[PDB]
Amino acid sequence: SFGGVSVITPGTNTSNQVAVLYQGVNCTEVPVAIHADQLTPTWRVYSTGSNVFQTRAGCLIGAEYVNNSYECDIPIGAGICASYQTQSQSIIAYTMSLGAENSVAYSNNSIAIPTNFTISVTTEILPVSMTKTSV
Amino acid sequence: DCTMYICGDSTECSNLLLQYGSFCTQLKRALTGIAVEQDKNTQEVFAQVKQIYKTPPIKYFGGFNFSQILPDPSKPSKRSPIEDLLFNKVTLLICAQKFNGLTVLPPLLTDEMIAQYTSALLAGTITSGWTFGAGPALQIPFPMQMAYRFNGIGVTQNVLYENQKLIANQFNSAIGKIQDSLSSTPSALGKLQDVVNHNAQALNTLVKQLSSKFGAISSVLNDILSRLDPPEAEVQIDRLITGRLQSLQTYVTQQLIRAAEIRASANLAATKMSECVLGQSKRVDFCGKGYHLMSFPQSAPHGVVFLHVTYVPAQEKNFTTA
Amino acid sequence: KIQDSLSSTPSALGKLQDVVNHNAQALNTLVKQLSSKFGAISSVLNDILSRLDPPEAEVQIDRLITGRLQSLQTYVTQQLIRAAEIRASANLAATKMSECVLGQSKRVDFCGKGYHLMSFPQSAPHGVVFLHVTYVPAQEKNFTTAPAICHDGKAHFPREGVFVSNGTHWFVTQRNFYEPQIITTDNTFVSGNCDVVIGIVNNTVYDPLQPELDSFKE
Amino acid sequence: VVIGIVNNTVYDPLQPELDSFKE
């Protein structure tokens, strides 16, 4: 029943907690049924210990789902993102948000015309060349 | 996964593989880079709007019927009939056999979010015109916008106002043949099928390549250990590791070229979406044949479909000029 | 504020840094690969020549030659792809410099978000930086419009603009800056009849010539 | 100076309506 493991961690300069994602394996399998002297990865201290969430891109251990929406920080797959914020700081796994809803007003005899303007300056960086070498 | 593909979950095979250095840290980086590039490609094309606009409940745009492109709330997903027809024309034991170390990762953006993005673009381009490509959406009646667009191709705006009903009927009749022209001809969506066919065939060939002797006793590790003692069985198996590494190199080598080929088309699609949709184009034969007026995007599996509305002169008449 | 944004954000120049970062680890791996035995007795040629006779030395050193040749081929194979990837961006930058800098571009979202006005280039290590000046409309205001106006039983259309009213009097103004004006016989052109367009309104159009004329002609 | 020019008359809206009343 082999699978694959990925380590989701924030910056080590900031925190020291990690979340392990078992990709391609449902939660009910070995991920929550690990046994001593039975599995290849030596580290097993995480175990089940609650905070077990099922995702279409595998089962991840160490984060708790929150029914909110923020910009994607660390991509996971199938529309799930994780970050390191408050609920005393833990690791959450929310659903990616496309943006804020905005209903437009339409009428058959209405129009909108601006009265002022604004000047803005934006930047753009483009590579042009690479280093030369010889062997 | 190198270890399982090259070595049949053995131990001495892994010990011999360890002597080849970083011939797999290099192989495990290119694929991750390709995956990140693929994730960025779809985001660069569709994520061009700050907010998610929604159409007003009332839908009467002066005679133009946009029901064929607007989302359908009756269906479980917010997909237009054209989008469903496109989605039902691309088909994606072997899939459950690839336990040799070859997997497939799911895309970051779900199709139900690409549909939301497409709906937002459609609402913005049907309610505000091209004014929402610079700042916020600005109100304008649809006939006024169409008169504005006719004014950009050298035709006086009075032509639309004096022929509004006929133009609306022509547009409604023209948009009513795309569904038939797609449901009848099966080769229209032929470009998108190759993208998955090549990726399936490459994996199939890579899996089939595992049953090669490579100038050795046999292609089965257990069979070659059960017949020869270590001192020269170690030499014999080395041919298998060399051959499997050489075979695995070509796969990523071809994938690196295919990634660039796909990226070029993704950039072209992004440019088309930014120019033909969010505005009006003067470039000849860029947003269709004739004089470009408007465009609407639709979502397809691993691709995008554009609908170009153009202006084509009808029957002529010669004269005498000075 | 450009200088402040550059000095505050430490990851603005990320595209240029990747180009020079990818060209160092490649050489690092190419030089670290020299420590691999490649299935031989040792990774040192002198050690092999000092421990074995020529008849077997000429066999033991072939494996290292093949492995190093393969490791050298992979490097140039990847560099050839990276070179084309850089060349495509160089061509794009050349086109952008030709269009946005030496003129004004009508292409939407090509030389900045908004209505492009000007552009200036700036030199950077292994790259180039552009500065796009645009024009973004500020706060707006809704109004009430009408497709046409019919004064003497004849339809009238705006020559350049759109008819607009504040609720009491009708006006004509341009499409990107509010500037009301009185409808005259030179701001509009007559075409068609008074029963074809949908949504026309009844109003009058001023004629500058007639009052000054009959005032003077009398 | 023009090649292929033709001879015709251009109507001036000013003349009839502003001379009939000016009479």
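Chain A is numbered as in Swiss-Prot, which gives 591-677, 689-736 for the residues shown.
Backbone N, Cα and C atoms are what each Cβ position is placed from, and that goes for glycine too.
As written in Swiss-Prot, here are the features:
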- A:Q613 to H: In strain: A23.1 (VARIANT)
- A:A653 to V: In strain: 19B/501Y (VARIANT)
- A:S673 to A: No effect on O-glycosylation by host GALNT1 (MUTAGEN)
- A:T676 to A: Partial loss of O-glycosylation by host GALNT1 (MUTAGEN)
- A:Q677 to H: In strain: Eta/B.1.525 (VARIANT)
- A:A701 to V: In strain: Beta/B.1.351, Iota/B.1.526 (VARIANT)
- A:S704 to L: In strain: Omicron/BA.2.12.1 (VARIANT)
- A:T716 to I: In strain: Alpha/B.1.1.7 (VARIANT)
Taking the recorded positions one at a time (A:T676, A:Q677, A:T716), which has its Cβ surrounded by the most other Cβ atoms within 10 Å?
A:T716
Return the count of C-beta atoms lying within 10 angstroms of the C-beta of A:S673 (mutagenesis position), excluding that atom itself.
16
Euclidean distance between Cα atoms of A:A653 (variant position) and A:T676 (mutagenesis position), Å:
12
Cβ under 8 Å to chain B, applied to recorded positions A:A653, A:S673, A:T676, A:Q677, A:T716:
none
Residue from A:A653, A:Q677, A:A701 whose C-alpha is spatially nearest that of A:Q613 (variant position), among the variant positions
A:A653
Between A:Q677 (variant position) and A:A653 (variant position), how many Å separate their Cα atoms?
11
Near chain C: which of the recorded positions A:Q613, A:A653, A:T676, A:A701, A:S704, A:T716 have their Cβ closer than 8 Å to one of its Cβ atoms?
A:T716
Most Cβ neighbours inside 10 Å, all chains, among the variant positions A:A653, A:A701:
A:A653
Between the variant positions A:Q613, A:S704, whose Cβ has more other Cβ atoms within 10 Å than any of the rest?
A:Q613
Could you tell me the C-alpha distance between A:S704 (variant position) and A:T716 (variant position) in angstrom, no decimals?
23
Check the Cα-Cα distances from A:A701 (variant position) to the recorded positions A:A653, A:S673, A:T716 and tell me which is shortest.
A:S673
Based on DSSP, name the secondary structure state of A:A653 (variant position): helix, strand or coil.
coil
Give the helix, strand or coil assignment DSSP yields for A:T716 (variant position).
coil
Rounded Cα distance, in Å, between A:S673 (mutagenesis position) and A:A653 (variant position) is 10
Measuring Cα to Cα, how many Å separate A:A653 (variant position) from A:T716 (variant position)?
50
